[PDB]
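Encoded as structure tokens, the structure appears first; notes follow it.
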Amino acid sequence: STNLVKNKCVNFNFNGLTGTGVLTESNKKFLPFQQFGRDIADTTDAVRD
Amino acid sequence: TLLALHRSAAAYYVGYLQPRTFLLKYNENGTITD
């Protein structure tokens, strides 16, 4: 692993989930049973590290 | 079902589940409301 950086366009391997983008702080509410998120049509919209 | 029947008569409901399709609604907090 490495260290994570926010609000800069990076590439990320979150537990085998490979994607690209800008990470920032989310006002959404994950319940503890949740593992990750998606919003519409299998695009991971939020992730808890 | 297992009871802690004290040495001295309890109510519950059981239904059987069936395969079919559903439409579920989520609110803001990621939970089910309808």
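Chain A uses Swiss-Prot numbers throughout; the residues present, in order, are 530-578.
Keep in mind that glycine also has a Cβ here, set from the backbone N, Cα and C atoms.
Over in Swiss-Prot, the protein carries these features:
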VARIANT   A:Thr547 to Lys  In strain: Omicron/BA.1
VARIANT   A:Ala570 to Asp  In strain: Alpha/B.1.1.7
- Which residues does A:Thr547 (variant position) neighbour through Cβ under 8 Å, counting only same-chain ones at least six apart? A:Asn540, A:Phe541
- Task: Report the same-chain neighbours of A:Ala570 (variant position): residues 6+ apart in sequence with Cβ closer than 8 Å to its Cβ, ordered by sequence.
- Result: none
- Task: Look up A:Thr547 (variant position) in the DSSP assignment and report helix, strand or coil.
- Result: strand
